[PDB]
Amino acid sequence: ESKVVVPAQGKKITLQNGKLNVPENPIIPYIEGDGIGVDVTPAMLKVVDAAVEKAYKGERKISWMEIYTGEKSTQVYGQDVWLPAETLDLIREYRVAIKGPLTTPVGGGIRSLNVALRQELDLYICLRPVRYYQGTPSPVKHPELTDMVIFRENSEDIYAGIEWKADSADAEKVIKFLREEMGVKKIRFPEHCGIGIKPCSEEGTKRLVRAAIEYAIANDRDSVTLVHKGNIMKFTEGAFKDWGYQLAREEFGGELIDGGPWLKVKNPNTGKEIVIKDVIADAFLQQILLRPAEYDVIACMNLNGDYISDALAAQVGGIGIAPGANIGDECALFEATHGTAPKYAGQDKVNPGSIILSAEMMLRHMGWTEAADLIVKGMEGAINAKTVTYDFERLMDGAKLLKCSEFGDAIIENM
Amino acid sequence: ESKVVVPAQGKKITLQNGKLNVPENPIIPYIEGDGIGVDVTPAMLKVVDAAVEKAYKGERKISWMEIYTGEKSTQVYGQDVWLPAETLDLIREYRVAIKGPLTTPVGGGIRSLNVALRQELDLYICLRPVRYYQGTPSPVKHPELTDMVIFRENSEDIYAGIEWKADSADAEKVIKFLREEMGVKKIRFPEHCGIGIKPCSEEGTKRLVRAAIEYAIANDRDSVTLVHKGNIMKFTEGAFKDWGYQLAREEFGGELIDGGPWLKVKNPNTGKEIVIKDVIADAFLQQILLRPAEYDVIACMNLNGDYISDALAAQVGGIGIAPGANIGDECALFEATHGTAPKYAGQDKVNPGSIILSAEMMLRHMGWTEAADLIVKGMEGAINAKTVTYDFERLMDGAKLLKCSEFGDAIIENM
Amino acid sequence: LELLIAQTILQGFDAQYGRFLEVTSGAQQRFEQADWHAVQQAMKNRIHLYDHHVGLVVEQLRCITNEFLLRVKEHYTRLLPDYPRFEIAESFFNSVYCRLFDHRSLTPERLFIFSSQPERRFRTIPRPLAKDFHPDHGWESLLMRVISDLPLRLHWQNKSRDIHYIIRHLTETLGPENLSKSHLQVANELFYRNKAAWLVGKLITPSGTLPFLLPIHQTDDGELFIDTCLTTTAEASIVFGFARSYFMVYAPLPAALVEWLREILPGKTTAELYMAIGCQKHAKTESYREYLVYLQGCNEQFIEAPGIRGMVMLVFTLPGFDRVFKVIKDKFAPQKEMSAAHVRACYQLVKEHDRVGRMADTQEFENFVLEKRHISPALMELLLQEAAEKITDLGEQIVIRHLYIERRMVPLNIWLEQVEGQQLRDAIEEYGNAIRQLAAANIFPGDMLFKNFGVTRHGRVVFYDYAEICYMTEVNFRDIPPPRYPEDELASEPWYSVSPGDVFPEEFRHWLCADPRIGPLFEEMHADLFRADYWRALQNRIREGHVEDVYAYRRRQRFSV
Amino acid sequence: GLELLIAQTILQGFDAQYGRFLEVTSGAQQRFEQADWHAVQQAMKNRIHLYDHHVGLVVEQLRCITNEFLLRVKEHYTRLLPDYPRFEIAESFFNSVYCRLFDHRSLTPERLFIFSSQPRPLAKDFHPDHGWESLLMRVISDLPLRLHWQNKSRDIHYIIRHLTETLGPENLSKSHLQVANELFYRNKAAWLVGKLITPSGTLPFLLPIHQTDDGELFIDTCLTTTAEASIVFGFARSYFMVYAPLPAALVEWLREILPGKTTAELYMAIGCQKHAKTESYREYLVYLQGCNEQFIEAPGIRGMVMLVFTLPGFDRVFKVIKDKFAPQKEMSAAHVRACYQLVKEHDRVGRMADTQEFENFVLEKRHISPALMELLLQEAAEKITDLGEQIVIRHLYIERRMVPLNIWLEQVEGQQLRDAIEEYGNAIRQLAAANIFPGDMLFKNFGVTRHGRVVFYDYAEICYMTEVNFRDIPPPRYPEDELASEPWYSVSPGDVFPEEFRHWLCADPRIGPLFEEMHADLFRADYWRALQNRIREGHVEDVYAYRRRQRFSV
Ligand SMILES: Nc1ncnc2c1ncn2[C@@H]1O[C@H](COP(=O)(O)OP(=O)(O)O)[C@@H](O)[C@H]1O
Ligand SMILES: Nc1ncnc2c1ncn2[C@@H]1O[C@H](COP(=O)(O)OP(=O)(O)O)[C@@H](O)[C@H]1O
Ligand SMILES: Nc1ncnc2c1ncn2[C@@H]1O[C@H](COP(=O)(O)O)[C@@H](O)[C@H]1O
Ligand SMILES: Nc1ncnc2c1ncn2[C@@H]1O[C@H](COP(=O)(O)O)[C@@H](O)[C@H]1O
């Protein structure tokens, strides 16, 4: 029997025909998480709960129902019931959910709660929006010229873990396969060599790409960009570009611009025109420092995604407050993206940028566009004002240090 | 027969025991290059010799020889002898040489001169060193910190270019090989999919990391870092780490440190401790911005390498003046790293750093450290003086615009 | 000819058992020589012993030849009456049939699943096993015939000392008044295991009949002494536990030895009693039969074993049975990356390893037969859902291609939910104990979670999912790196490259110490486990080649006290 | 015995082959008459495929009947030939069978017809009995075309001028014509061939008719120049479709007209390619007997795709595919053959040399300079087999030898140069309109025919023009871009940018300026788009076989 109680007041979000129908008294399942998770999560709820009321004059309220995974569960459900199957049903039944941090095993034969969650819900797209906020300490001169949102596919890329060790029979078996039947002559140093496999799928590529493009339209972004090292590897990455653009023309009816690949897609609600474009990853990295204004939204292969997303954040000084989510055919789940940091568990020291901001993703994704807009206001005013948690403060000059609980207030003050 | 004089006064660089023995009076073979190379290449001669004259007191002088390739290739040898054989033979015997740029080939099926040269002589390591020259204009606040040298390998990575177009029949053959005979369950989408093969040798890997260690050893560098994703593709990419560390212990007498993988390698030349450590790539990109201080010499796989080298350079605003070279078992070639940029050619207006800068490497390479340094002093000083070419001046205020030929002088005077 | 065949099997058994015995007479030297690599080493061979001869026979039969079956049995059937160890003679027969027939179609008429002969219990035993001893004419003297009594060729140290110990022990146990009236019936032959040679005998008192067990240990530097005297059944049951390697005791005829035992071991069933002496393969049969009685005698149906479901294995039990069945799943959980064989290997490896009574013994079975009537819907759907390749459909019966039958214990995770107070310190102390022994035994458990450990009747804790099982000699133990930077504290993803087969022994804290209640104790007494330094040592000794003393008793009883 | 069954069977086989050959031709008039200029191309495409079928057909018959000697068949078959109007092909048919039977092995005079082993009037003369003005009418009226004319009495007027200008009028009245009953149809033109006879000499006369749209067919020009004719019958152009019930006679007739051409050379033009191969061979055979010379790599720039060798005094080069290709070049071996096949089928607009495949070629070691000898071994071992003093090359082609363009240009001062460039540049265009895009426009891969005309040859990279994307290189986003060695934009296979052509074409100072002068258009995406622009749109560009100037619209 589930230990999780449906809130009496709320109503189920339902998804039909792609666009989810979200009522104004949603029930949003939540997970505290291990470690520092106790600290942050309570805060975000306040911030988020505050924003909603302020924005909609209280007309819309979120009923939050807790569900459990992975440390609490042992306490609630069983000694050794880490990931109760109730949970997976629950997120799926209710469309969107939010997750505090979780413990990721370091190495070995131990399973990972996050992947399992990604894996078992088949969350194929992982979206990691990046934005600078004011006054966050940064390593680059003009970060504020950086609003971007990055889409990656966890499903299919070289990050699929298909490889064979060096001197493993299969590997040599494999090499032989290409070498003799297939006729690959490119390989050098075939003996004592190890092999890996990378694949690109039209279904996979379109699947993601459809995902952003819909996004921009949904949020009135100005362009969609395809990042690929298309030139060296035509077939797998490049086919990414070929496929994605194609998606636009066929599905979204983009009109070519000058025969060069780029195209303009009309935005139905907006009436603005979104541009679709592609640029090489090698170059693109260079480009982001010099010209980050240009790019609003990005879609890219799985690999480019870690490097790029991970990479953008440093400039924006955002790793600490990085936000993330993973998305799927039937559910989306928004998580804090940081270690549990046991040592500081419950102390109140740590700063929950990431988790709130993830909430911020959540709401936009709920179409409650206005409320999330406050949170950004709150986060922005609060940091610029130089009142902040330890992590930042240690960096800045003349800040006023804040405990975790208060900052979440601080955000509110600036709301 | 050949239409190149072999200078009387000069002597052949020679290698015995795999350690270069470079005569005082050396002969070096250079290619003026297409387009702007005429503008730039001559200057380098002026500077290089200057750096050479002052530095060694005039005891040593270089006997330049102009081998030919490219359009000039046509004007002399033939009407379609774009790349005569003699040249290769010249570079191979002579062992060190430098070139202006050659026309990149945009079209798909064309034969590319730049490539052929590296590919044919099997210069498998592409070494680019990135550093900041004072007064230069850059995105990052504190780019003073960056001094790094980057070792990547052209051969043997996804950069084999081994792939099959989706629905290639051939590719479909390959899946079947994998899916059923190999029986991998990891391909979510196996239809309308395209594939590539990424491999890594034991041999290929140690090919360079052996190199880096020597570079570091020769030039008093603090440490060597092996960058890999060995957390998502261990055998293919993970291997790189595993061998590199192994190489260290096995050839270079590396004693352990704290059981952490890293080991400390004594430097035969100076007795100081070279250090070898590894860091993940996606993360690493984060580190260079944040802690440019800690990294020095780097050895990495072909892919990470483009991204990384390409990236640092933006950070120090050196894309324009990056220097590059590629190296080989018994041949090394130092290249200007920029486009033909034909339109301006002959106007003597372009910026000559990367090519000159490449000279340092050449000069350093041959153990004329002292001189090579001189250029550096001259080249940074000239900028800080803010006397510079068209590319910079526009960028940096209160600066004096110098025709290219002139710049060489500025470089020299500051020397 | 047909009757010839029976002779061939029957010749065969005699041959194997002879071999069995010669291996088992080996020990004493092995014990004395102090070579303990051999001793473990020898142990393994026996396992192979029974099979070879069976293996050898069929080939013999095969060359021969190239309806009567009832006939051949009867001939084998007809040669039993004289033969004292008839019982095993059947098994061996049974064992053969199945190999001949690939473990299918066996039926009682077709072969021996039940014994032909009338019950063993004797008019008398041909040579009595144990020798009664009497107190008078001295008692303290009495221990003298006993020790001076026994075979071992070595010197003894502080002999009186040991002697005094027991007398103190019994005295406390019985009191002099009772004591004077009770006597011993020690075994003719010691039972040998591992580092120690054990001495088994009854102790009989006015009150009743009591186990008295002394295990003989070799001092460092080759002197001899007796670690303890155990006079309680509870202790005895344990020392004959099913979590321990088979005793190597020389028995010319096993059946008698067993009968003598029960009074010592009232709890253990026949199938079990056989194991301790070491006839595993025989045990299978009895054990198989014993279950068969259960099936007649209950209306229960097969159900999923309580606990946490298994990613690697499919396991189930009748509600009231004492053993559970483990079937390797057709497709393992995605997170798990192993292959069927490997699993197959692990279980075998365990059978052939000293178990320290931390590892439950296992019995493989093939082409097992189940009656559809028996199998509950909830379970059946599960079997078909996940074990379809293995199971075969046969009308109202189904054949499970591969199986294991093992003792049924309450799983550890469950025990902790139930227990409290002192009892718990009671459990955690043990688990912590368990890992050290196992570790010491050059077995490194993998999951280590409670879901994968079991609880005895005596509360002892045993290890059972052999997923992620490995020697500790092939693992590298590492210390989690101190974070480089203040920023480092918070990274979800470790910033250091981990080679596979890397273990960080401070990682467990999270999984182990989750319950507020459990956590301090582990910390309280069990700190070593998380200290990567410790494990490093354990593997160090082992690499050094040491075998570590294991006591199938509480430390206190150890006769230091 | 069986044999006479066999020999007849072949011989019968031939007859059929030829008749069909005749019927297919007969259509030619109808097509020209009508507008099936696509059909025109095709039929030409099929005709190539006729000879092979029957032959293919026979062997199967033979097998089925199919299942010492050999010679008996030659005699028996051989005995038949006398009193056969056109044996010669008949022989050629024979050999084809034998070769087909034995996978082209063991050829000997003995086994088959390497060497020969052995009515009605084509055209009727005309005289200026009356003023030609009448004379021509007889000829014009006499044509079998069934369409209207304009300038009847017009271009008819034109003929005279060219006609008169060349020779003094005193000459005209003297000379007369000897026209041939059959027009030779090619491409979009129906050509009228005749000798021109006069006191000075007997000289070529060709008039090539044309169809104005919804045509009153007219005559573009008149050609009486000795050379000019050759061009029309050049290798570069496609085979004529002419109806030659007895071929051999025509050949002799033409010969006067085309003094230059070797006989076999003549044989293709009528369209009998397969025979020509036979004749093609023999002519080769006499030559080497004639002189002691070895074989040398053709002068020029060595080929990554192909291996080429020759005889110093020769007119043909043998091109054989290397086993292993240049690393940069990625293309399947089969792919190359296919290309080669294609040109043979595709009309060549006078810009592509035709090729003749060969199988199991044999020559022995005396004639191979070691340098070639190793190179073949080194670079093409799989394709060569060693017997005795003989070695066998499995697959090879033969084509007319011209001097590689790259070679020509350093031997030319400007005026020749100006002419040379002009032609080449045209060269590109004409194929361009022909739907062919030549992969390496580089000179190294075009040749100069004796007449100084440019023809494309290394066919390694040929592709239809409907398989490619013609592009404008993008304007640079920022000033950084001006100086970059790497494209910043997505480049796709088959994306082509013309503008990048300059670098190779215009390297030499002398060369470059003309190209801008004569053909700016070559370097414009727009132009190619326009040309491919139509060619999607049905269109076939008419290719003249004579200087543009000559046509009367001038
Ligand atoms: N002897 C036993 N008594 C009770 N339950 C058992 C017993 N053996 C196994 N089980 C069940 O099977 C599981 C052990 O096997 P396995 O699935 O391979 O490992 P994991 O424990 O990772 O899922 C346990 O969780 C338990 O619930
Ligand atoms: N018809 C020809 N006449 C003379 N030389 C020729 C002819 N065809 C090819 N060659 C020679 O072979 C060389 C290249 O052969 P080719 O196959 O045309 O180019 P590639 O092999 O680069 O595709 C030419 O440069 C020329 O020297
Ligand atoms: N599937 C089975 N069902 C019942 N008994 C079995 C089965 N397989 C083996 N046995 C018994 O196991 C004992 C030894 O057989 P084996 O397993 O061949 O060594 C004998 O009593 C056999 O009858
Ligand atoms: N390998 C060859 N050697 C000599 N002649 C050949 C060879 N192949 C074809 N021919 C000649 O070319 C003519 C046509 O043969 P084919 O084109 O193979 O049908 C025949 O008369 C053959 O004798």
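Throughout, chain A uses Swiss-Prot numbering, with the displayed residues spanning 2-416 in order.
Determined by X-ray crystallography, 3.3 Å, according to the entry header.
Note that Cβ sites are derived from N, Cα and C of the backbone, with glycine treated the same way.
Applying an 8 A CB threshold to same-chain residues 6+ apart, the list for A:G340 (NADP(+) binding site) reads A:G36, A:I37, A:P102, A:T105. Taken from Swiss-Prot, the feature NADP(+) binding site covers A:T104, A:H339, A:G340, A:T341, A:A342, A:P343, A:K344, A:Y345, A:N352, A:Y391, A:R395, and the record attributes it to experimental evidence.
Here Swiss-Prot notes a mutagenesis experiment, A:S113 to D, with the remark: Loss of enzyme activity. Long-range Cβ proximity for A:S113 (mutagenesis position), meaning a same-chain Cβ under 8 A and a gap of 6 or more residues, is found for A:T105, A:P106.
Here Swiss-Prot notes a mutagenesis experiment, A:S113 to A or T, with the remark: Decreased enzyme activity. Loss of phosphorylation. Under DSSP, A:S113 (mutagenesis position) is assigned to coil, being neither helix nor strand in the three-state scheme.
Among the mutagenesis experiments that Swiss-Prot reports, A:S113 to D or E is described with the note: Reduced affinity for isocitrate.
For A:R119 (D-threo-isocitrate binding site), the Cβ neighbour count at a 10 Å cut-off comes to 20, with all displayed protein chains included. For A:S113, A:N115, A:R119, A:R129, A:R153, the entry in Swiss-Prot reads D-threo-isocitrate binding site.
What Swiss-Prot says about the mutagenesis result for A:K230 to M is this: Nearly abolishes enzyme activity and strongly reduces substrate affinity. Around A:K230 (mutagenesis position), a 10 Å sphere centred on its CB holds 25 further CB atoms from the protein chains shown.
In this structure, A:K242 (mutagenesis position) is part of a helix by DSSP. The local packing around A:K242 (mutagenesis position), expressed as other Cβ atoms within 10 Å of its Cβ over all shown chains, amounts to 23. Swiss-Prot gives this note for the published mutagenesis A:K242 to E: Strongly impairs enzymatic activity.
Marked as Mn(2+) binding site by Swiss-Prot: A:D307, A:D311. Secondary structure at A:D307 (Mn(2+) binding site), taken from DSSP and collapsed to helix, strand or coil, is helix.
The Mg(2+) binding site annotation in Swiss-Prot covers A:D307. A:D307 (Mn(2+) binding site) counts 24 other C-beta atoms within 10 Å of its own C-beta, drawing on all protein chains shown.
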### binding-site residues listed as A:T104, A:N115, A:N352, least Cβ neighbours within 10 Å
A:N115
## Note on the structure
Of A:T104, A:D311, A:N352, the binding-site residues lying within 10 angstroms (C-alpha) of A:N115 (D-threo-isocitrate binding site) are A:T104
### Message
What's the number of neighbouring CB atoms sitting within 10 A of the CB on A:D311 (Mn(2+) binding site)?
### Response
22
### Query
On a count of neighbouring CB atoms within 10 A, which of the binding-site residues A:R153, A:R395 is highest?
A:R153
### Summary
The number of other Cβ atoms within 10 Å of the Cβ of A:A342 (NADP(+) binding site), counted over all protein chains shown, is 20
### Query
In angstrom units, rounded to an integer, how far apart are the Cα atoms of A:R395 (NADP(+) binding site) and A:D307 (Mn(2+) binding site)?
28
### Query
In the structure shown, which of the binding-site residues A:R129, A:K344 has the fewest other Cβ atoms within 10 Å?
A:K344
### Query
What's the longest C-alpha separation between any two of A:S113, A:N115, A:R119, A:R129, A:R153, the listed D-threo-isocitrate-binding residues, in angstrom?
20
### Task
Could you check which of the recorded positions (A:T104, A:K230, A:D311, A:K344, A:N352) sits closest to A:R119 (D-threo-isocitrate binding site), going Cα to Cα?
A:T104
### Task
Look up A:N352 (NADP(+) binding site) in the DSSP assignment and report helix, strand or coil.
coil
### Query
Of A:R153, A:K230, A:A342, A:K344, A:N352, which recorded positions come within 10 Å of A:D311 (Mn(2+) binding site), going by C-alpha to C-alpha distance?
none
### Summary
Of A:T104, A:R119, A:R153, the binding-site residues with C-beta less than 6 Å from an atom of ligand 3, in sequence order, are none
### Task
Provide, as an integer number of angstrom, the distance between the C-alpha atoms of A:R129 (D-threo-isocitrate binding site) and A:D307 (Mn(2+) binding site).
10
### Query
Nearest to A:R153 (D-threo-isocitrate binding site) by Cα distance: which of the recorded positions A:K230, A:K242, A:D307 is it?
A:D307
